[PDB]
Amino acid sequence: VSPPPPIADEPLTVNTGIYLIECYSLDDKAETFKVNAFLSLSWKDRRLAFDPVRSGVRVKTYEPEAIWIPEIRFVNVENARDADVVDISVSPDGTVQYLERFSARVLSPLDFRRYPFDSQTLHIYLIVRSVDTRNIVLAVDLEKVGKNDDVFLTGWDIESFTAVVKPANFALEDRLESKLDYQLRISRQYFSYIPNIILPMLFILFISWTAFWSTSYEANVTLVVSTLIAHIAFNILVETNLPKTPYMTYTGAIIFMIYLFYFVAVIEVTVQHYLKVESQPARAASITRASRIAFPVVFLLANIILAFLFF
Amino acid sequence: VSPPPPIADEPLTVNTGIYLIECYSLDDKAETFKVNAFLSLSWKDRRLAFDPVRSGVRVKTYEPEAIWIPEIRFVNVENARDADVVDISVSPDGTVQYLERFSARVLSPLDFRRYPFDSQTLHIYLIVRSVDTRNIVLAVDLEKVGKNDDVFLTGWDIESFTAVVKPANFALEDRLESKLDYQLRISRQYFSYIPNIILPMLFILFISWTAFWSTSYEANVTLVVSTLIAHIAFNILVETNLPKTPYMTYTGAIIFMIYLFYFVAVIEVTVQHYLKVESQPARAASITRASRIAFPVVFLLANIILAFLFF
Amino acid sequence: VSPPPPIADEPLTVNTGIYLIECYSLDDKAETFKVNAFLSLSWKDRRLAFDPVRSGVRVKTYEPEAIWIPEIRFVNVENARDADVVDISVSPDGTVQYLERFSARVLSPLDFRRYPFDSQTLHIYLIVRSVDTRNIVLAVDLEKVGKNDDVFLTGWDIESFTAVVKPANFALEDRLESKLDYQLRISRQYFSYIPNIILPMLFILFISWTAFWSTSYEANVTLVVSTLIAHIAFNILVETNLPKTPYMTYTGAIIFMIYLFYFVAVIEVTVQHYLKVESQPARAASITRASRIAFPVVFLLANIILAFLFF
Amino acid sequence: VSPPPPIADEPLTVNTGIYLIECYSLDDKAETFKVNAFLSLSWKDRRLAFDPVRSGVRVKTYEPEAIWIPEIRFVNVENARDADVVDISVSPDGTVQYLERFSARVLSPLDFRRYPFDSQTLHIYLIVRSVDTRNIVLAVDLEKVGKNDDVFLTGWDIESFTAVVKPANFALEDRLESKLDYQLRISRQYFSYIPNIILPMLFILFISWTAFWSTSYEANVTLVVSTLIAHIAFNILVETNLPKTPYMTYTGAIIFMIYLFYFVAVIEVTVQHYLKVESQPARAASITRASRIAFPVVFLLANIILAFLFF
Amino acid sequence: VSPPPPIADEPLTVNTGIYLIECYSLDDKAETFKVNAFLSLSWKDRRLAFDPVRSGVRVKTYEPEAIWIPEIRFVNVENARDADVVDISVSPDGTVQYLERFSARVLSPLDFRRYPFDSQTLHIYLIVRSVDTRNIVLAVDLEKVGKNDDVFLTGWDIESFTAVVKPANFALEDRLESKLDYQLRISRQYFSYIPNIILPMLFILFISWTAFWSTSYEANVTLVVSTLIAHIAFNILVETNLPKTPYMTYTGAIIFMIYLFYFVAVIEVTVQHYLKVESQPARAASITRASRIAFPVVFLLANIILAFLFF
Ligand SMILES: CCCCCCCCCCCCO[C@@H]1O[C@H](CO)[C@@H](O[C@H]2O[C@H](CO)[C@@H](O)[C@H](O)[C@H]2O)[C@H](O)[C@H]1O
Ligand SMILES: [Cl-]
Ligand SMILES: [Cl-]
Ligand SMILES: [Cl-]
Ligand SMILES: [Cl-]
Ligand SMILES: [Cl-]
Ligand SMILES: [Cl-]
Ligand SMILES: [Cl-]
Ligand SMILES: [Cl-]
Ligand SMILES: [Cl-]
Ligand SMILES: [Cl-]
Ligand SMILES: [Cl-]
Ligand code: NA
Ligand code: NA
Ligand code: NA
Ligand code: NA
Ligand code: NA
Ligand code: NA
C-alpha cells in the first residue's frame, strides 16, 4: 500500500472530525485531561473507485491492512493514543470513510490567574506529515465534530467543542506538516470553593478581629496567632491543589494579602499592650477603636482593588 | 468474514448478558468503579448452520477469527475493556453462543447530596454500531444477567443488578447505534462515618459550649479557638475524600453550619468580656445564661431543618 | 486442538498446584495482595500417548500451541494473571505436565475487627469451565502445593499455605464450573503499633489527667484541649490506613472511647471552676480528688470490658 | 536481515536527530522527566539500492521488519521508549531515512544546591552497540535536532536543546559502544516560592519578634512557640517536595538557620522572665531592648553570608 | 529446538553476568528497587559447532527462535523482567554468547534497625530450572559482572556489585534448580536527616526544658504541651516514610524515648505547681533546680545507652 497518486499536483485532503464520548480527569496540577472519542477520517482514493451496478454492492468494507490510511497523530498527547478501528467504508467514486474509537491523555496548559472563577480552552491538535509522493493537508468536516449530551467533566461546565477550520501548514524537517486546532471551552464550577475555602478563611480572619474589643494581651495573642495557624492550613490546602505558576493567581493574591492583615493585627495588639504597661491607656484605646473600623474597611477596599486588577 | 445476510429486511438481534464476578475500587473523587464479569453474546448466523446427523456433532466450536462476531463496545469505560474469549459454540440452526470474561474501569456519575446516607445507580452501557449491510440491534437475555453471591464492593451494599430490556436506537456519525443500560443499585454503608467523623465533630463542638459556664475570657478564647482548629481538621479530612460538587452535600451543609456556631460563640465570648470590663457583669451573666439554652436548642432545630431539606 | 475425548462419560481431572515464590503488597485499604508463584497443571490426553521403547524418549516436550491446554482462570483477581509457560512434558501414557510462572493481584476481603491483633485467611480461587465435548473437574496435587522459605509479606507472619482438596462443583450459565480454594493463613505483626500509636496515645491521655492536680482553669483548659487535638491527629492517622468497615474495630473502639474521657474531663474542669468562682472550693476539691482515682479506674475497667468483647 | 557490508573497513555511521515535541512531568523527588519527540535515523544500506525507472517509484517505503534497522537505545531511560515508526524511506542509492515518534521517562540527576533559584542540564543519551560483522558509530545531523516553540515544562524555562556532536566511543563487554549526549538546559521559575513559602515564613518569624516589645512571659511563650509550630509546617511542606540530598540546599539552609533564631528567642524570653521574678527588671529591659535591634540585624547579615556562600 | 545432549551425564553450565546500567526508585516502605542492566549468558551447544575454514566466518549470528536458549528467570522480581535480546553469537566450537538488556522491579528486604545510619545488601537472584533431557547449573563469568560509573541511587552510596560465584543448587518439584546471588552493597546518605529531623526534634525538646527556669504553670503547660504536639508531627513524618518493622529502629527508639521525657516534664511542671499552691515553694524550687541538671544528663546518658545497643 502507497498513498493515492495526484490527478494534477494537488495535495491530498483528509477531512477530519472528533466526536467526544468522555471527558474525565482534568488534573489542574498536571495540566492534563483524559479523552475518549470517535475520530473520523475521509479522503478520496481513485484506485479504490468501483462501478456500483457491476459490483452490486453500494459500499465496500476494507480491513486497515488492505488499504492506504493516512498517519494522523495528536500533537499534545502524553503517549500515542489507544485506538481501535470501528469501520472503513469505500464509496463507488473511491471516497474512503474511516472511523476509530480512541482514548488519550492530553497535555493542555491552563490559565490559573482567575482561579477558581476561571474558564479554559482545552486543545486537541491533529497532525499529518506529508510523503515524498504527495503532500497531505487536513480539513474539518463540521458534520462529524461534536460531543454527546452526557459528557461531564467533574467540577467544570462544558461550553463548546469546535474546530479551527483553517489548518496550520508548516515545514518540519524538510517535509510538510498539516496541524488542526480542536478547542474545548470549559468554565470552572466555583460554587464548592465558597463553603469549603473562601467562607471558612473569612470567618477565621473575622474571629481574629474580635481582639479589637479586648484589652487582654494574653487572650489577643492567642486569638491572632491561633487564627494565623488556621489560615496557614488553608493556604497549604489551596497550594497543594494547584501547580506552581510564574504569575499570581486570584486566590493566591487574596491568601497572601490576608497574611499582611494578620501581621498588622499583631503590631496593633503589641502597640495596645506597650501603651497599657507605659501607664497611658488613653492612646491605646484610640488606636484600638480606630482599628475596629480601619481593619474591615481596608480589607473590603483592598479586595475591591484586587478583584478589579484580576477581572 | 462479513455480517450474516438478512432473510427478509429484519435487523440482526444480538442477545446480551452481563454476569458480575467482581466489583471493586468505587472511587468517589473519580466517580469510577472497576468491574470483572462475563459478557455473553448470542446471534443467528445461518451460514454456520449444519446437519447434526451427517456432521456427527450437536455443537461446533469456532475460534474468534474463524467467524463473524459483532463489535460490542462499552460506552462509559475509561479505556477499551480487557477481554479474553472463554467459548464460541454454534448450534445446528447456526445460533452462535459467544462468552468472554472482561475487566473494565467504568465512569459512572455519583450524587453526593445525601452523603454519607446516599444510594447510587451505577451504569454499564453496551453499544453496537450498525453496518451498511444491516441494522444490528441489542437485546437482553435475562437468563444470562446476574452477579455471584460473593460480589462485594467495600463500604457499599449491593441492592440489585438488572438491565433495561428496551435498547436506545439512535444515529451517530451516519450509522445507527443500539445502546443497553445495565444498572447496579448500591447504597453506602454509613456506619463508619458516625464514630470516625460525625460524633468526634459533635464532641469538639460541645466542648466549645463549656465556655458558657466560664467567666474567664483567656480560657474561653482557648476553648473556642482550639476546638475551631479541630473542626477545620475534620472539614479538610471530609473534603479530601469527596469530589468538588456544584451542589451542597448533607455532610458539607452540617460542617459549614457548625462554622457559624463557632463564629457566634466567639461573638458571645467577646460580648461577655466587654461587659465585664465595662463594670456591668449583670448584662454579661444574662447573655451567658441565655446562650446555655440558646446554642444547643438552635443547633438541634437547625439540624432538624437541614435533615428535612435533604431527606 | 480440541479437548481429549472421554473413554466412558467421566470428567477430565486437572490436578493443580500453586507454589508461592513471592507475597507482597498486602493493601489493607484495598483488601488486595500481590502473588508471584508457580502454577502446575496435570491431566491425561490419551491422544499424546507414545511407546517409550520405539520412541527412544521417556518424555516429549510440546509448545502451548501444539496441544490442548485447559483454560484455568483465577476467580478473585483484579485482571487476568501475567503468566509465562515454564515447561510442558508428556509421559508415554499421555499424562501432560504443564508448569507456568505467574503474577496476579488478588482481591481477598479482610476482617479488621481485632486490628492490629488480627489474623487473616487470604484466598486464591482456581476455576475451570467445562466444554461442550466433555466436563472438566479440578483436583489438588499436594506434592505441588507449597511456598519457599524466604516468602515474606511485610508486617505479616505467614502461618500456612494449604488447599481445600474437594472442589466446589456448580452450574454457571448452563455449564459446569470446578472451583478450588487455596488458603494463605497469616497474622499481623502488631509490635510496631505499640510504640507508634498505642503508647503515644496513652501518654497524651495521661498528660491530660494531670489537670486533676491543678486548680488553674486557664492551664487545665490548655492541657485537656491541646491533648484532645493530639488525639485527633492519631485518630486521623489510624483511619487513613484502614478501610471503612460496617463494624467497629478494636483500635477504632479504643480511639472513640478516649474521646468520651476527654469530653468528661472538660465537664470536670468546668465544674471545678464554676464551684471555685461560686465561693465554694470545698465541693470542687472533693470532685477533683475523686476524679484522680475515678478517671484511671474507669479507663482500666472500660478497656477490660472492650478487650473481653473483642477477644 | 544482518547489517550492511563495508566497502572498505570503515564503521557504519548512523546520523541521528531528536526533535522535542513535548516536555512534561519534571519530578524533583524522582529526578526524572518525560519526553515526547521525533527520533530520526539515517544510514546507507547499498543492498536496498534500486532503479527508479524499473521500480516505477523515486523513493521506496519499507516496513521496520522488512529491512535491517540499527538497534538504537537510550541509556538513561526507566524502561525502553514507547516508539511508533512514522516513516522508512529508501532512495535509489540505498540511503535509508527512518523516523519515529517516541515517549520515554528519562532519569537525569538534578543539583538542588541553589533551589528554588537553580538551573539544570537535562541529558538524553543515545547508544548503539557494534555488531559481529562491522562497528556502528553515531553522528548528529544538526538539520534534524530541535524543539517546537510551544514546548513547555511547567515551572521551568527552557533555555536550549543541543547535541554534543562528538560521540563517546568506548569498549563495553568486548564490543564497541557509540554514545551521544543530547542536552536540555532549563532554569526554575522561582516566582511562586516567594508568595507561597519565602514571604509567609518571614512573616511568622517577624510576628515572633513582637515578643521583644512585651514583658508578658505567658503571651511571649504563646507567640514564639506557636510561630515555631507554623515554621515546622513550612519546613515539612518544603522537604516533602524535595529529594534527600547529601548536601545542603539554599532553602534548606535558610529554613534550618531560622530554627536557631526561634531557639535563641525562647532563651531571651526565658532570661527576661527569670530576671523579672528575681526582682531585677533593669537587666531584663536592657537585654530585651538590645534583642529588638540584634535579632533583625543578625538575621539580615546571616542571610547575606548564606546567599554569598550559595551564589 | 531442544537442550544440548550430554557427552557423558554432566550438567550444562550457563555462565552468567549482570552489568548494571541504572539503579533507581529504592522504595523503603515497599522494600523494592528498580534496575536496568545487561544480562549475558554463555553455554556450549556442540550441535552449533562449525569449521571456520569451510563456512568462511569466525562467528555466527542467530535469532532467539533459531536456537535453544536457557530459560533464566529472576527469583525476587515483582513481575517477569522486560527484556530485549541485544545479540546472539556462536563461535566455531559451539560456544553461544547471548546478551539482552533488561529492566525489572526487584523485591529485596531491608534492615531498618540502624536507620538512617544503615547499610543494605540488595539481592538479584538468577535461577534456572532443569529440563527432562539435561540438568542446568549456573556459573559467574566475572569478566561480565559490573556497573557503569554514572550508576546513582538517590540518597544512597553504592559500595559494590559482586556475585556469589558458588550457586545455591536445590530440588524444587522433583527438578534441580540452580540459583545465583548478585549482591549490591549500598549505604544510606544520613546527612539530610540531621537538619531535617534530628536537630529540629532536639531543639523543640530543649525549648520544653526552659520550663525548668519558670514558676508560671500556665506558661509551662503551654511550653511542654505545644512542643509535644511538634514532636508528634515529627514522629508521624518519620513513620510515614518507613515500613512497619517487627523490631525497634534506632530513630524509632530515640523518638519513643523522647515521649517519656515530655511525660516526666509534665509530672515535674504539675509537682512544682501543686507545691506552690500548697504554700511550700521551698520544695518546688529544689525539685525544679534538680530537673535543670537531671533532664539533660539523663537524656545524654540514655542516648549513649541507645547508640551503644544499636551500633
Ligand atoms: C503542628 C506541627 C506541624 C504540622 C506539619 C503540617 C505540614 C503538612 C505537610 C504538607 C503535606 C502536603 O502534601 C504534599 O504537598 C505537596 C505540595 O506541592 C503536594 O505535591 C506533591 O506532588 C507530587 C505528586 O503527588 C509528589 O511527587 C510530591 O511529593 C509533592 O510535590 C502533595 O499533595 C503532597 O506530597
Ligand atoms: Cl491512523
Ligand atoms: Cl496520537
Ligand atoms: Cl466483541
Ligand atoms: Cl469496550
Ligand atoms: Cl491456562
Ligand atoms: Cl487469571
Ligand atoms: Cl531502533
Ligand atoms: Cl530506549
Ligand atoms: Cl532467557
Ligand atoms: Cl524474570
Ligand atoms: Cl533434575
Ligand atoms: Na493500512
Ligand atoms: Na470474527
Ligand atoms: Na455526529
Ligand atoms: Na493450546
Ligand atoms: Na529490521
Ligand atoms: Na529458543
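Here chain D follows Swiss-Prot, giving residues 47-357 in order.
Here the Cβ of each residue, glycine as well, is placed from N, Cα and C on the backbone.
Listed in Swiss-Prot as a mutagenesis experiment, D:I244 to Y is described as follows: Marked gain of function, with a ten-fold shift of the proton dose-response curve towards lower concentrations. Under DSSP, D:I244 (mutagenesis position) is assigned to a helix (H, G or I) in the three-state scheme.
Taken residue by residue with DSSP, D:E264 (mutagenesis position) is part of a helix. Residue environment of D:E264 (mutagenesis position) contains 25 other Cβ atoms, counted within 10 Å of its Cβ in all protein chains. Here Swiss-Prot describes D:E264 to A as a published mutagenesis experiment; the accompanying note says: Decreases cation selectivity. Decreases the binding affinity of TEA and TBA. Nearly abolishes block by Cd(2+).
The annotation that Swiss-Prot gives for the mutagenesis experiment D:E264 to Q or D reads: Decreases binding affinity of TBA.
Among the mutagenesis entries in Swiss-Prot is D:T268 to A, noted as: Increases the binding affinity of TBA. Weakens block by Cd(2+). In this chain, none of the residues that are 6 or more apart from D:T268 (mutagenesis position) has a CB less than 8 Å from its CB.
Record note (Swiss-Prot), mutagenesis D:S272 to A: Increases the binding affinity of TBA. The unchanged residue is displayed. Around D:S272 (mutagenesis position), no same-chain residue at least 6 positions away in sequence has a Cβ under 8 Å from its Cβ.
Quoted from Swiss-Prot for the published mutagenesis D:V284 to M: Displays an increased sensitivity to propofol but not to desflurane. A helical conformation is recorded for D:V284 (mutagenesis position) in the three-state DSSP classification. The Cβ of D:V284 (mutagenesis position) has 20 neighbouring Cβ atoms from other residues within 10 Å, across all protein chains displayed.
Quoting Swiss-Prot on the mutagenesis of D:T297 to A: Marked gain of function, with a ten-fold shift of the proton dose-response curve towards lower concentrations. Also shows slower apparent rate constants for activation and deactivation. Displays an increased sensitivity to propofol but a decreased sensitivity to desflurane. Under the three-state DSSP scheme, D:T297 (mutagenesis position) falls in the helix class.
Ranking the mutagenesis positions D:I244, D:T297 by C-beta neighbours within 10 Å puts D:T297 at the top. Each residue contributes its Cα atom, and for D:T297 (mutagenesis position) and D:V284 (mutagenesis position) these two points are 8 Å apart. A straight line from the CA of D:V284 (mutagenesis position) to the CA of D:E264 (mutagenesis position) spans 31 Å. Here the CA atom of D:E264 (mutagenesis position) lies 28 Å from the CA atom of D:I244 (mutagenesis position). Under 8 angstroms separates the C-beta of D:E264, D:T268, D:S272 from a C-beta of chain E, among the mutagenesis positions D:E264, D:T268, D:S272, D:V284. Contact annotation for chain A: of the listed mutagenesis positions (D:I244, D:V284, D:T297), none places its CB atom under 8 A from a CB atom of that chain.
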